[PDB]
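Structure first, then comments.
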Amino acid sequence: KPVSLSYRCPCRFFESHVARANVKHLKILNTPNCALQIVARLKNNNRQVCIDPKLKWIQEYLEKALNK
C-alpha cells in the first residue's frame, strides 16, 4: 500500500485559550519541518497541551523571556 507519511509534528492543534495559572511547565519546541510549537503542561488537568504563539500572555511570555 502506498502510504504517504508526512513530516510528523509533536502538535497538531494549539490551544488558543490557556491559563498561566494552570501551566506546570513551559516548553517551546521549534521543529525543522513543522511550525513553532509551544508546549505546556496543565496543572489541574496535568495534560501536556500545545499553545499558540499569538496568545496574549504568550506574547508577554516570549517578550519577557527574551528580556529577562
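In order, the residues displayed for chain A correspond to 22-89 in Swiss-Prot numbering, which applies throughout.
The backbone N, Cα and C atoms fix where each Cβ goes, and this holds for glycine too.
The feature heparin binding site is assigned by Swiss-Prot to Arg41, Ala42, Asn43, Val44, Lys45, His46, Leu47, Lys48, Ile49, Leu50, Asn51, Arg62, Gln69, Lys85. Following the DSSP three-state reduction, the secondary structure of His46 (mutagenesis position) is strand. Taking the Cβ of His46 (mutagenesis position) as centre and 10 Å as the limit, one finds 10 other Cβ atoms among all the protein chains shown.
For the mutagenesis experiment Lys22 to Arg, the note given by Swiss-Prot reads: Abolished CXCR4 activation ability, but only slightly impaired binding to the receptor. Cβ-based neighbour count (10 Å, all protein chains) for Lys22 (mutagenesis position) stands at 2.
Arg33 (mutagenesis position) falls within neither a helix nor a strand when secondary structure is assigned with DSSP, and so counts as coil. Non-local neighbourhood of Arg33 (mutagenesis position): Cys71, each in the same chain, at least six residues away, with C-beta under 8 Å from its C-beta. Among the sequence features in Swiss-Prot, the mutagenesis site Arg33 to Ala is noted as follows: Significantly decreased anti-HIV-1 and chemotactic activities.
Swiss-Prot lists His46 to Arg among its mutagenesis entries, and the accompanying note reads: No effect on CXCR4 activation. Impaired dimer formation, leading to increased chemotactic activity. Eliminates the pH dependence of dimerization.
Around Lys48 (mutagenesis position), taking its Cβ as the centre, 13 other Cβ atoms fall within 10 Å, counting all chains. Listed in Swiss-Prot is the mutagenesis experiment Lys48 to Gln, annotated as follows: Slightly impaired CXCR4 activation and clear resistance to inhibition by heparin; when associated with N-46; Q-62; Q-68 and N-69.
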> Taking the Cα atoms as reference points, how far is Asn51 (heparin binding site) from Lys22 (mutagenesis position) in Å?
Replying inline: 32
>> When DSSP is mapped onto helix/strand/coil, what comes out for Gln69 (heparin binding site)?
In response: strand
> Hey, does DSSP put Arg41 (heparin binding site) in a helix, a strand, or just coil?
Replying inline: helix
> Between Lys22 (mutagenesis position) and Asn43 (heparin binding site), how far is it from one CA atom to the other, in Å?
Replying inline: 44
